[PDB]
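A short write-up of the structure that comes next.
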Amino acid sequence: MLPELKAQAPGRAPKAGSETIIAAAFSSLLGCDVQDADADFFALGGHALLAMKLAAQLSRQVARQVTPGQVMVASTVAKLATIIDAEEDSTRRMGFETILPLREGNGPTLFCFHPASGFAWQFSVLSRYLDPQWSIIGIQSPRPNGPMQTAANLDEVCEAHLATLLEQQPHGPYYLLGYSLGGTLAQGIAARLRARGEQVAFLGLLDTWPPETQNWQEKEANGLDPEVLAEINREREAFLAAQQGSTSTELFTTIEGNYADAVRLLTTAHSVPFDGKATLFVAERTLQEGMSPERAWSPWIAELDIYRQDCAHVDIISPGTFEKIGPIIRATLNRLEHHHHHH
């Protein structure tokens, strides 16, 4: 019979059945209007459930075994059909690895760290709302039973991120992001950079920190409210699970334990501010109702842009806040990038 090229298109105009089953699985899962071969699960809404329904769907539609490093990491739709129909003949560090390349080969690279969540594949909403498909790579991975992830997680996660940064370049203007715990994390990692011999362009970190003093993390014992934890866990258990039914208690145990240890270790973590250029969003939704500054202008960083918006880190990772900060992310990153405002 001899081997067949199997067509293999760059995206549009797939095979007569190979990619047909793939493009259909996506448009039938989350796509709702997908029919390409160069699609991206991340930008399509990949997840432990979505990627599970698709991966298993293909393995059952091709009579093969596809799932491990053969879904949203192997390459793409086209390749997916070439591995389930033809053969793997490839090696792509699945999400189980230390890092997950969501986009590499465009131009402006954006290092997204401090996900404060199980996975970091639900950020494509912003990366797609701000840019068409620039370079983006978030350092995240699953945790079956990380023994050091309890309190030594900050150290491990730190090495991973930095490792990727220093791996792509020694120093230069880099745009980092932070959420929930990004505040503390970014702080430490930041000081390490400025001292490592590099210069940070701008690291945006939103969560909660009004003009007054530190957060309630100063003492988890007398800070961990039954609401904040109940919210973050309610959104994580309602998002990761989605009442789908893919993981008995494995993933659930990892997510609950991930945020639990992270929200319980954030008190022991370090907190060192940088005198550079960063953004800090306040959480009016959880205002202490006791703020009373006096000509501070945020003495923390030499220069920053503190915003005021009634929102909680527990419900700030929603698709609503991401779309809200779409166009305002360009004018802000363009005005802080270099020189003063333009428009």
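Easy rule for this one: first residue shown is 1, then count along the chain.
Technique stated in the header: solution NMR.
Every residue gets a Cβ built from N, Cα and C, even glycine.
Less than 8 angstroms from the CB of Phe119 (mutagenesis position) sit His47, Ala48, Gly95, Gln140, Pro142, each of them six or more residues away in the same chain. Under mutagenesis, Swiss-Prot gives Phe119 to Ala (Swiss-Prot position 1077) with this note: Retains 2% of activity.
Record note (Swiss-Prot) on the mutagenesis of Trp121 to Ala (Swiss-Prot position 1079): Abolishes enterobactin production. Around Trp121 (mutagenesis position), the same-chain residues six or more apart in sequence whose CB sits under 8 Å from its CB are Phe41, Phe42, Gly46, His47, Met72, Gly95, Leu100, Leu102, listed in sequence order.
Under mutagenesis, Swiss-Prot gives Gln122 to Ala (Swiss-Prot position 1080) with this note: Retains 50% of activity. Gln122 (mutagenesis position): 20 other CB atoms within 10 A of its CB, across all protein chains.
All chains included, 25 other C-beta atoms sit within 10 angstroms of the C-beta of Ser180 (mutagenesis position). While the structure shown retains the original residue, Swiss-Prot records the mutagenesis experiment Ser180 to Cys (Swiss-Prot position 1138) with this note: 1000-fold decrease in kcat. Releases both enterobactin an linear dimers (DHB-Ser)2.
As a published mutagenesis entry, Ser180 to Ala (Swiss-Prot position 1138) appears in Swiss-Prot alongside the note: No enterobactin synthase activity. This mutant holo-EntF is still able to adenylate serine and to autoacylate itself with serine. In the three-state DSSP scheme, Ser180 (mutagenesis position) is classed as coil.
As a published mutagenesis entry, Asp207 to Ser (Swiss-Prot position 1165) appears in Swiss-Prot alongside the note: 200-fold decrease in kcat. Counting only residues at least six positions away in the same chain, the Cβ atoms of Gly178, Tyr179, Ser180, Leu181, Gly182, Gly183, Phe281, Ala283, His313, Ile316 sit under 8 Å from the Cβ of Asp207 (mutagenesis position).
Annotation of the published mutagenesis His313 to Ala (Swiss-Prot position 1271) in Swiss-Prot: 10000-fold decrease in kcat. Releases only enterobactin, but accumulates both DHB-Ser-O-TE and (DHB-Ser)2-O-TE acyl enzyme intermediates; the original residue is retained in the structure shown. All protein chains considered, the CB of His313 (mutagenesis position) has 23 other CB atoms within 10 Å.
According to DSSP, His313 (mutagenesis position) sits in a coil region rather than a helix or strand. According to Swiss-Prot, the feature active site, proton acceptor maps to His313.
In the three-state DSSP classification, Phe119 (mutagenesis position) falls within coil.
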